[PDB]
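This report refers to the structure that appears directly beneath it.
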Amino acid sequence: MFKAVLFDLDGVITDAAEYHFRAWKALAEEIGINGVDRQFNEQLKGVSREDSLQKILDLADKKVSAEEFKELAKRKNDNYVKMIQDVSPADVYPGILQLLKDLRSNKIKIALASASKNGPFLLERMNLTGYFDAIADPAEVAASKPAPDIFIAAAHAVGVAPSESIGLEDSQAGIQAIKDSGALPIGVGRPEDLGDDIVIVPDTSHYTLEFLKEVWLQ
Ligand code: ALF
Ligand SMILES: [Mg+2]
């Protein structure tokens with residue numbers, strides 16, 4: 001049986017993306033840039049803070065110095081951190097808590113494998129810290145998804161090889177990272193986005209221990 005589960009955060013454990021959207025919308029309102037809506041935000045998902053800012057500036061074909069860029073980036077960050085103070089246990093996606101309980105009950109290690117700079121804070125606000133054996137620090141990895149580094153680090157951090165692990169991800173780049181780590185990916189979303197050659201569930205309520213076991217056994 002697999003010895004660990006390696007969890008992406010956004011789109012697996014919770015909708016962290018929604019808070020990034022509101023922070024971006026709020027900054028854009030403050031500086032008078034139109035068009036930062038839910039559909040434009042589709043183009044910010046899995047994008048770095050700085051690239052996301054640039055795409056926002058591009059809505060107004062606006063030109064700013066390196067200092068101004070840094071300062072807008074800083075304000076969005078301030079915004080986001082202020083907004084996530086309201087994260088609570090009700091933000092945890094369906095089925096995830098139950099899965100973490102069942103994993104812990106079966107002594108299966110649990111690690112976070114997220115790019116989020118606020119991972120530990122977010123898990124604590126969702127009351128999930130006690131389930132996590134480790135959080136891979138994205139500041140300590142050389143390369144981001146789709147490179148497997150974060151997953152490798154998460155597995156190592158709980159004292160297993162990636163090959164003893166299942167990885168859960170909602171992104172195509174995250175799926176690649178899990179494959180290239182050696183661990184077994186199970187996506188959530190649609191095969192159109194994630195690939196056709198891996199097991200995929202439609203939503204997190206389908207991530208059960210029994211299902212993970214079946215997939216590992218198959
Ligand atoms: F939390 Al993620 F890719 F959604 F690291
Ligand atoms: Mg994600």
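The backbone N, Cα and C atoms fix where each Cβ goes, and this holds for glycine too.
Annotation source Swiss-Prot lists Mg(2+) binding site at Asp8, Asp10, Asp170, citing experimental evidence. Counting only same-chain residues at least 6 apart in sequence, those with a Cβ under 8 Å from the Cβ of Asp170 (mutagenesis position) are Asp8, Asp10, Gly11, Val12, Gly187, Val188, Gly189, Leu194. Classification of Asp170 (mutagenesis position) by DSSP places it in coil, neither helical nor stranded.
Counting every protein chain shown, the number of other Cβ atoms lying within 10 Å of the Cβ of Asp8 (Mg(2+) binding site) is 28. Classification of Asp8 (Mg(2+) binding site) by DSSP places it in coil, neither helical nor stranded. Per Swiss-Prot, the feature active site, nucleophile maps to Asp8; the stated evidence is a curator's inference.
Annotation note: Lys117 (beta-D-glucose 6-phosphate binding site) sits in a coil segment as assigned by DSSP. Here Swiss-Prot flags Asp10, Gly46, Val47, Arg49, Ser116, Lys117, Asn118 as beta-D-glucose 6-phosphate binding site.
Positions annotated as active site, proton donor/acceptor by Swiss-Prot: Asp10.
One mutagenesis experiment named in Swiss-Prot is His20 to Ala, and its note says Impairs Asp-8 phosphorylation by beta-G1,6bisP and phosphoryl transfer from the phospho-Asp8 to the substrate beta-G1P. Around the Cβ of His20 (mutagenesis position), the number of neighbouring Cβ atoms within 10 Å comes to 23.
Following the DSSP three-state reduction, the secondary structure of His20 (mutagenesis position) is helix. One mutagenesis experiment named in Swiss-Prot is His20 to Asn, and its note says 300-fold reduction in the conversion of beta-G1P to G6P in the presence of beta-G1,6bisP.
Annotation of the mutagenesis experiment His20 to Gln in Swiss-Prot: 8-fold reduction in the conversion of beta-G1P to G6P in the presence of beta-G1,6bisP.
Other Cβ atoms within 10 Å of the Cβ of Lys45 (mutagenesis position) number 14 in total over all chains. Under the DSSP three-state reduction, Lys45 (mutagenesis position) is assigned to coil, being neither helix nor strand. One mutagenesis experiment named in Swiss-Prot is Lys45 to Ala, and its note says 20'000-fold decrease in catalytic efficiency.
Listed in sequence order, the residues of the same chain lying 6 or more apart from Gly46 (mutagenesis position) and placing their CB within less than 8 Å of its CB are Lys145, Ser171, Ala173. While the structure shown retains the original residue, Swiss-Prot records the mutagenesis experiment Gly46 to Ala with this note: 1'000'000-fold decrease in catalytic efficiency.
One entry in Swiss-Prot concerns the mutagenesis experiment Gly46 to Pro. Its note says: 100'000-fold decrease in catalytic efficiency.
Listed in Swiss-Prot is the mutagenesis experiment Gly46 to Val, annotated as follows: 10'000-fold decrease in catalytic efficiency.
When other Cβ atoms within 10 Å of the Cβ of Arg49 (mutagenesis position) are tallied across all protein chains shown, the result is 17. Here Swiss-Prot notes a mutagenesis experiment, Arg49 to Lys, with the remark: 1'000'000-fold decrease in catalytic efficiency.
DSSP classifies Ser52 (mutagenesis position) as helix under the three-state reduction. Here Swiss-Prot notes a mutagenesis experiment, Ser52 to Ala, with the remark: Wild-type activity.
For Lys76 to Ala, Swiss-Prot lists a mutagenesis experiment annotated as follows: 100-fold reduction in the conversion of beta-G1P to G6P in the presence of beta-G1,6bisP. Secondary structure from DSSP puts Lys76 (mutagenesis position) in a helix. The Cβ of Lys76 (mutagenesis position) lies under 8 Å from the Cβ of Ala23, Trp24, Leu27, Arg49, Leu53, each of these being in the same chain and 6 or more residues away along the sequence.
One mutagenesis experiment named in Swiss-Prot is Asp170 to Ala, and its note says Impaired, but active with an increase in the affinity for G1P.
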Study note, to complete from the structure: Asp10 (Mg(2+) binding site) has its Cβ surrounded, within 10 angstroms, by a count of other Cβ atoms equal to 22
Revision key, fill the gap. Among the recorded positions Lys45, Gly46, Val47, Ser52, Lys76, the ones with a Cβ under 6 Å from any atom of ligand 2 are none
Practice item. Among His20, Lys45, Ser52, these being the mutagenesis positions, pick the one whose CA is nearest to that of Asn118 (beta-D-glucose 6-phosphate binding site). Key: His20
Review point. So which of the recorded positions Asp10, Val47, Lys76, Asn118 sit close to ligand 1, that is, with a CB under 6 Å from an atom of it?
Key: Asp10
